[PDB]
Amino acid sequence: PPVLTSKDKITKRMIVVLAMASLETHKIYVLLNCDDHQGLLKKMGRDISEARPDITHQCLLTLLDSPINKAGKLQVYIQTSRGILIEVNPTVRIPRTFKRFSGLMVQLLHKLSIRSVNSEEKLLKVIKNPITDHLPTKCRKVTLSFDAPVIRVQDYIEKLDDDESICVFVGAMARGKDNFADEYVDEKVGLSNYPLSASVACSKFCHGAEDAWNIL
Amino acid sequence: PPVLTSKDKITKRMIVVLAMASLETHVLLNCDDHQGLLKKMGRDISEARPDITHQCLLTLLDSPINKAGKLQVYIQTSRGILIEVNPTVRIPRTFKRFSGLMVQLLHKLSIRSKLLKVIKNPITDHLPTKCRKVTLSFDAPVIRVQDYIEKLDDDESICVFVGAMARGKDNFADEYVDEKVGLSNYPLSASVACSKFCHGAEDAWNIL
Ligand SMILES: Nc1ncnc2c1ncn2[C@@H]1O[C@H](CSCC[C@H](N)C(=O)O)[C@@H](O)[C@H]1O
Ligand SMILES: Nc1ncnc2c1ncn2[C@@H]1O[C@H](CSCC[C@H](N)C(=O)O)[C@@H](O)[C@H]1O
């Protein structure tokens, strides 16, 4: 199982893009968050409710822990709400606790990439917009939305062409319209008759893709 | 859906038990913040991982199976405390706010608006009358959850024990369980084991 990156535009895979991710640093440098920085966000005149980097953190853990990741058939990108685009190497160990995650994101946003000790390989890297320049050549692009017709993921995946990847844009936000990828996507689809958290929408999509692709 | 509790011995449901869960107050003890204290407490600092319990609870209670009313969660902490989770509790999304809620629960023994409730061990005295008990573990044969679930009788619940511990043998349920099963050829985090079970049961029970 070779490690997938944007250089490979052929291999059929699943891609998840965590869009409108709230990853923004402020010098106290910390990753702005609604719990710790209410006072600051308020005196900044920002919407207190929108600084939710915990959503991106939880989605990353969900996604990189999944069997489809371990089987080498997942890539994740992050598009932040400030327009930064980040390619996540499949093998990166995202810190399990929010505090260490926050430290890692500050370093990434400042330096533009993170490598390991011992290796030049970038495990996280800021790359140039737009995301469509990096995705596979044959890639169905979908936004997940409560407001769109509900699909069974297995069925949807089984309808892909044999050489066609699937890129899912998921809003990594507490609230907002699901229009964040309307210029890239082919279709919007819902996964449930209930509204879901971004992380659960991620897990549900991954599970369905695992099932359709016989990844256990 | 009417809210499932252990009082109802009959309704077919999925139950997940977060076993060996690290939930202890001093704040919630955790490896990131309390390394110095843990080593004065002669503890393996790497065991204090309430983040795992936090993540599993978000995964479980956010799942369509919960929203359809067909899920119950219990937590068995590493100090032997048993907690029944009310299906309608809103788990705080951030770890800092999660800690604040657990602290209250552990001290007062109950949270209400009973959203969270300390109950008497063992967990098997609370389970539905007809209930298969399974431990999820990388070390057992690998099932497709949908198929395994479809094999339950029409009146038979399933209770899944998931290790919410940092590492360790999956023997935390050995004297309680009917069977051990694997969910993957790859090692899984506890929260991923949970979603895999929830999602396979959603597919088996036509919950969308
Ligand atoms: N039932 C559903 N089906 C598919 N995706 C969903 C969903 N419910 C939520 N999502 C996805 O999960 C993300 C975060 S949910 C928060 C934003 C959402 N627009 C709202 O107002 O509630 C959404 O952006 C969307 O990408
Ligand atoms: N491949 C797999 N199949 C089924 N369950 C798994 C699994 N991998 C992990 N789990 C569940 O997730 C829990 C946490 S993973 C950490 C515990 C693991 N026994 C270890 O020492 O490495 C496990 O206790 C198990 O209940």
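Quick note: numbers on chain A are straight from Swiss-Prot, i.e. 28-55, 65-252, in order.
Technique stated in the header: X-ray crystallography, 1.9 Å.
Cβ from N, Cα, C; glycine included.
What Swiss-Prot lists as S-adenosyl-L-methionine binding site is A:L180, A:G207, A:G212, A:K213, A:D214, A:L227, A:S228, A:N229, A:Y230, A:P231, A:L232. Record note (Swiss-Prot) on the mutagenesis of A:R88 to A: Loss of substrate rRNA binding. Swiss-Prot gives this note for the published mutagenesis A:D90 to G: Loses its exclusive nucleolar localization and mislocalizes to the cytoplasm. For the mutagenesis of A:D214 to R, Swiss-Prot gives this note: Almost complete loss of SAM binding. No effect on growth and ribosome biogenesis. The structure shown keeps the original residue. One mutagenesis experiment catalogued in Swiss-Prot, A:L232 to S, is accompanied by this note: Almost complete loss of SAM binding. No effect on growth and ribosome biogenesis. Annotation of the published mutagenesis A:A237 to D in Swiss-Prot: Almost complete loss of SAM binding. No effect on growth and ribosome biogenesis; the original residue is retained in the structure shown.
Annotated features, which come from Swiss-Prot, shown on the structure.
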residue : record                               : CB count, 10 Å
A:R88   : mutagenesis position                 : 25
A:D90   : mutagenesis position                 : 26
A:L180  : S-adenosyl-L-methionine binding site : 26
A:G212  : S-adenosyl-L-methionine binding site : 12
A:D214  : mutagenesis position                 : 21
A:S228  : S-adenosyl-L-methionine binding site : 19
A:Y230  : S-adenosyl-L-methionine binding site : 17
A:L232  : mutagenesis position                 : 21
A:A237  : mutagenesis position                 : 24
Site extent for S-adenosyl-L-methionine (largest Cα pair distance over A:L180, A:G207, A:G212, A:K213, A:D214, A:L227, A:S228, A:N229, A:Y230, A:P231, A:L232, Å): 18
Cα-Cα distance in Å between A:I55 and A:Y65, where 9 residues go unmodelled: 5
Between A:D90 (mutagenesis position) and A:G212 (S-adenosyl-L-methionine binding site), the C-alpha gap once rounded to whole angstrom: 16
When distances run from the Cα of A:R88 (mutagenesis position) to each of the binding-site residues A:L180, A:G212, A:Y230, the nearest one: A:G212
Cα distance (Å, whole number) from A:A237 (mutagenesis position) to A:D214 (mutagenesis position): 13
Between A:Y230 (S-adenosyl-L-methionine binding site) and A:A237 (mutagenesis position), the C-alpha gap once rounded to whole angstrom: 11
Annotated recorded positions A:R88, A:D90, A:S228, A:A237, filtered by Cβ under 6 Å to ligand 1: A:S228, A:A237
Chain B neighbours, filtered from recorded positions A:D90, A:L180, A:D214, A:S228, A:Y230, A:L232, Cβ-Cβ distance under 8 Å: A:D90, A:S228, A:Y230, A:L232
DSSP-derived structure type at A:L180 (S-adenosyl-L-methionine binding site), helix or strand or else coil: strand
Helix, strand or coil at A:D90 (mutagenesis position) [DSSP, three-state]: helix
